[PDB]
Each structure stands twice: as C-alpha cells, then as structure tokens.
Amino acid sequence: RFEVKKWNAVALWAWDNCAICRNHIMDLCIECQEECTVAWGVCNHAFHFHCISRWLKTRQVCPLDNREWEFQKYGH
Amino acid sequence: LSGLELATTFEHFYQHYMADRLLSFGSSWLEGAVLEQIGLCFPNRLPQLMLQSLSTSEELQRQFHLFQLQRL
Amino acid sequence: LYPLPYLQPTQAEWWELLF
C-alpha cells in the first residue's frame, strides 16, 4: 500500500467595449460625446486616452486587472 | 533581442519551459534573478505574471484558513 | 469576516386596536 504525504493541485479560473466609459469599443468618448485615440497597455486591454488620462490621474492601477498600468511602447 | 521582432517568439518559447520548471520546483531565486536581468526583453511581461501568480496563491491559502475559522 | 451579530434580525398594532 502507498500513503500520501503531501500534494499540489491545479485549476483555472475560467470566466468587450470601453468598459470604463461603456461606449462602443470603436466608438467615441462619452465625456467628450471626438479627439480621444485608443490606448493599449501591457495587460492587453484597450481603453480611451481620455478615460485613462482621467482615471490614472485619480488612481494608479489598471481598473480591469489590478496591475500597475503600463503604457504599451512596443512596436512604436 | 529587446525591441526587435524576435522578442515575441522568444517569449513564447520561454513561457513553455518556465511552466514545467515552476511545476517541478518552486519559484527559486534563480528564476527571479534571471528575470531581474532580462525582464525588459519580454514585451508583454508574461513570465513576471506567472511568478507573481504563485505568490498570490499563497496569500489565498492564508485567507482560506481564516474563512474556515469564521465558519466554525 | 464575522458578520455583525446585532445587525441581522403586531404588538403595537394590537395595543392600538385595544386602545
């Protein structure tokens, strides 16, 4: 016979417009509703530069995934 | 390699070995040190996120213990 | 988180009727 002394198990947390201002993803910015370009970040979300400018000026985390927002500068 | 096109494919390949290495051994000093050297090469910062994931999981273990106590 | 024990949960109507 065998006996278990320890163990480790694994599982995944299985579960798209500009959520922060809720306008359509490709549409314009409600605050100004037309000069906001879209912004991308390392955490792979797309938000309005207006939305993000304000929000970041308030708080310094990604509002969608709880990580320090980093303006994506690859490929640029 | 940083800032070039090859970064994405290198990172894709690196993830695939860092996975098995973390499941075979806990996140040692070695992985964190190598990353503190070559981190800015990885464009999306996936490996750092795997490492941080292990730590978040230990925190969750603490909270689960407390929750059991409250139920009892 | 232990819940607030006091927060969690007619005679006056009757008395009104009697009166």
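Residues 21-35, 40-57, 66-108, in that order, are what chain A shows, numbered as in Swiss-Prot.
Looks like electron microscopy, 4.4 Å, at least that's what the header says.
Just so you know, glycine gets a Cβ as well, placed from its N, Cα and C.
According to Swiss-Prot, the protein has these features:
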- A:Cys42, A:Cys45, A:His80, A:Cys83: Zn(2+) 1 binding site (BINDING)
- A:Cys53 to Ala: Strong reduction in ligase activity; when associated with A-56 (MUTAGEN)
- A:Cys53, A:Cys56, A:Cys68, A:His82: Zn(2+) 2 binding site (BINDING)
- A:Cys56 to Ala: Strong reduction in ligase activity; when associated with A-53 (MUTAGEN)
- A:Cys75 to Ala: Strong reduction in ligase activity; when associated with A-77 (MUTAGEN)
- A:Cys75, A:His77, A:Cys94, A:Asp97: Zn(2+) 3 binding site (BINDING)
- A:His77 to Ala: Strong reduction in ligase activity; when associated with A-75 (MUTAGEN)
- A:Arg91 to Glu: Impairs UBE2R2 activation by neddylated Cul2-RING(FEM1C) complex (MUTAGEN)
Residue among recorded positions A:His77, A:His80, A:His82, A:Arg91 with least C-beta crowding, 10 angstrom cut-off: A:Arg91
Most Cβ neighbours inside 10 Å, all chains, among the recorded positions A:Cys75, A:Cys83: A:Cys83
Fewest other Cβ within 10 angstroms of its own Cβ, chosen from the recorded positions A:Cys42, A:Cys45, A:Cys56: A:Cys56
Chain-internal residues, separated by at least six, CB under 8 A from A:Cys53 (mutagenesis position): A:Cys42, A:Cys45, A:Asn47, A:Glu66, A:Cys68, A:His80, A:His82, A:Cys83
Intrachain C-beta neighbours of A:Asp97 (Zn(2+) 3 binding site), sequence separation six or more, cut-off 8 angstroms: A:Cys75, A:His77
Rounded Cα separation (Å) that holds between A:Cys56 (mutagenesis position) and A:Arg91 (mutagenesis position): 21
